[PDB]
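Trainee: Structure in structure tokens, see below.
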2 protein chains.
Amino acid sequence: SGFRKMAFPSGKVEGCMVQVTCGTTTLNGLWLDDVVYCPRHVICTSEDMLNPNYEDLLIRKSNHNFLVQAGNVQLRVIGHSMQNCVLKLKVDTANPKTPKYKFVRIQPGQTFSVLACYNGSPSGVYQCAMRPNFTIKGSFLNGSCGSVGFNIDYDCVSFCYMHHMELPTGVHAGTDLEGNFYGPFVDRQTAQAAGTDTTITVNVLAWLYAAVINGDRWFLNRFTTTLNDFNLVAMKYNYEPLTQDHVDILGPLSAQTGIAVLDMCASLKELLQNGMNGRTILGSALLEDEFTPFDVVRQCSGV
Amino acid sequence: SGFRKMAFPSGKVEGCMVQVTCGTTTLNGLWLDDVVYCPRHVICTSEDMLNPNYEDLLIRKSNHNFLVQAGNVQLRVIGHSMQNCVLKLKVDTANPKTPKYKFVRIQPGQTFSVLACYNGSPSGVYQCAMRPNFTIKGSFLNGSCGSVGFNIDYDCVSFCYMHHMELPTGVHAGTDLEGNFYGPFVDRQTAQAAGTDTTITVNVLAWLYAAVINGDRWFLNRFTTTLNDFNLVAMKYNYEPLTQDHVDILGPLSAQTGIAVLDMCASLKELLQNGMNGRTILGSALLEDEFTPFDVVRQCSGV
Ligand SMILES: *C(=O)[C@H](C[C@@H]1CCNC1=O)NC(=O)[C@H](CC1CCCCC1)NC(=O)c1cc2ccccc2[nH]1
Ligand SMILES: *C(=O)[C@H](C[C@@H]1CCNC1=O)NC(=O)[C@H](CC1CCCCC1)NC(=O)c1cc2ccccc2[nH]1
């Protein structure tokens, strides 16, 4: 029993983290085979953060301008190139700790683990969701750029996020490992800001199922609703619409608990219209939306 | 910016996890140098869980009754002994991945990271506090026994918890790595249950400071209180008393924010008597008590 925000074990990613320095800027890089991946804004000086032309900035660089350090061993850079908003630094040594890996872009509402790093040294690991507005609510200080987000399946690491910047509201923006930003954000200085966000409905329903599996039942009721009537309520409370595919994805949890999805939707409707009346669910006084149905199944396998 | 429940990177502990089987019972062990540590209840059969005599059960065992597997390599057991509620299985190979380590017993109100494991394979990592009643609110299924809790300081792992059992309320109980239980719990079948718990006041104040550092200020006020008047309120709301040592420990966070500790105590008094009036702090609608002052400083270093 119990239900925690749980990250994947981070050792396979720890063995990939390095430090990259260009000029006076230090951030992290990801070393896989003989390539180190990092944010291209490592090459930007304070004097040209408004409208950097990265193609020009990079043409003016040589391999020796990039200092890469893996633990206390310097890696020699033997090529450099840009891939969208990431740099690829070819080094003369393949990482002996390279795990099986993939580069996968995730969807809003999906979750992943972040290994926060500074100076190429891992500091902490935590779980995050990609919000509907393509930001993440992370925990990142100066120096954390190049830290990555990932999921692990069997022994394969699927990297899905590299950190680039913090927006004015304190949420975070970055790219996939092909260097393409999540959301309408750019690696230059603007007034860019997080757009309106919404709550991830299917995840809230998954977490209510987690709660039932863990013995929290007070929010259940004898009612059911139709999908259309539920989505009218969802729209009123800034929740994403629930689709039949979402209902299908919740099938296993519904079977395990014996509570039909539209029955649980009636509970969620009542929680949105009435609140919790001083009670808690899985130790929270808010409806939690950063657990996917797969996260719940993985963690609450057989109660 | 941002504030997350963050665990320590788990790779140094991943390299220590093994599987231990005795009879039909499989759980996890911790392999350090040439010793594997695991819960002694691995030797208990279903027929003697009410009043096992572990001294007798172990005298009837031989080394070959213990099957230890590290990845897909079997380790040969060459000695066995009991240390309080842990078994020590001497094996014929020193773990080449042994980190620098210590065995440290923690205090209630202290936090640590748990590497949940099954069949000697790490599954997830999360942060936990030792409650005042010496339970932990973990996430553990069948097979998780022998999973450990730890903190990391520089490159030294301080192991502080090994998992043994779940209580009837769904919270968890275990030992330090010397095999001594946290709290009034035993590794035999009884009606034992978690005793009354309380909220960790100094941790709530630390988290309010984290919130201020992260831009949540709505709960601040112009008032201050005395320590005695605050502790009268604490007692009414089942909070631990706040000591002058706690005030001293909060010194750095108070200096960084410019908010005196007894000024923040006045805010906490108002939150306990009035509630939050529909607002949130660091994404929570409850007062959070599983971050220590050190956790806050480590994560919110320089905003
Ligand atoms: C890389 O390590 C950091 C990570 C920041 C630091 C604080 N918290 C984080 O996540 N990235 C930055 O500091 C970027 C660097 C820019 C260089 C030029 C191209 C764009 C990225 N800057 C910011 O994250 C930043 C600047 C800024 C100014 C005003 C409001 C918000 C804001 N965010
Ligand atoms: C080891 O892997 C497990 C971990 C449990 C499983 C479910 N969640 C956990 O944390 N440990 C157990 O199953 C113990 C084994 C006992 C063997 C004999 C000596 C004491 C431990 N049992 C329990 O955790 C347990 C049994 C039980 C019965 C009734 C109410 C609660 C309860 N808890």
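Sequence positions for chain B are given in Swiss-Prot numbering; the residues included correspond to 3264-3566, in order.
Using the three backbone atoms N, Cα and C, a Cβ is placed for every residue, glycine included.
The active site, for 3CL-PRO activity feature in Swiss-Prot is assigned to B:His3304; the stated evidence is sequence analysis. The active site, nucleophile feature in Swiss-Prot is assigned to B:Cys3408; the stated evidence is experimental evidence. Annotation of the natural variant B:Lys3353 to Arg in Swiss-Prot: In strain: Beta/B.1.351. In Swiss-Prot, a published natural variant is listed as B:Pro3395 to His, annotated In strain: Omicron/BA.1, Omicron/BA.2, Omicron/BA.2.12.1, Omicron/BA.2.75, Omicron/BA.4, Omicron/BA.5, Omicron/BQ.1.1, Omicron/XBB.1.5, Omicron/EG.5.1. For the naturally occurring variant B:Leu3468 to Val, Swiss-Prot gives the following note: In strain: Zeta/P.2.
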Trainee: Mind telling me which of the recorded positions B:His3304, B:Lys3353 has the densest Cβ neighbourhood, counting other Cβ atoms within 10 Å?
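Mentor: For the recorded positions B:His3304, B:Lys3353, the Cβ with the most other Cβ atoms within 10 Å is B:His3304.
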Trainee: If one looks at the chain holding the residue listed as 'active site, nucleophile', which residues at least 6 apart in sequence have a CB under 8 angstroms from its CB?
Mentor: B:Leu3290, B:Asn3291, B:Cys3301, B:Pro3302, B:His3304, B:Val3305, B:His3426, B:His3427, B:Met3428
Trainee: Taking DSSP as the reference, which of helix, strand or coil describes B:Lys3353 (variant position)?
Mentor: strand
Trainee: Using CB under 6 Å from any atom of ligand 2, narrow the recorded positions B:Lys3353, B:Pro3395, B:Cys3408, B:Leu3468 to the ones that qualify.
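Mentor: Only B:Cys3408 qualify.
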Trainee: Cα of B:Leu3468 (variant position) to Cα of B:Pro3395 (variant position): how many Å, rounded?
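Mentor: Distance between the two Cα atoms comes out at 16 Å.
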Trainee: Taking only same-chain residues 6+ apart in sequence, whose CB is under 8 Å from that of B:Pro3395 (variant position), what do you get?
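Mentor: Once residues fewer than 6 apart are set aside, B:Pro3395 (variant position) is near B:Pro3371, B:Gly3372, B:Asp3460, B:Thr3461, B:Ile3463, B:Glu3503.
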Trainee: Measure from the Cβ of B:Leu3468 (variant position) and count the other Cβ atoms within 10 Å, all protein chains considered.
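Mentor: B:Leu3468 (variant position) is surrounded by 26 other Cβ atoms within 10 Å.
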Trainee: Going by DSSP, is B:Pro3395 (variant position) sitting in a helix, a strand, or coil?
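Mentor: DSSP assigns B:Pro3395 (variant position) to coil.
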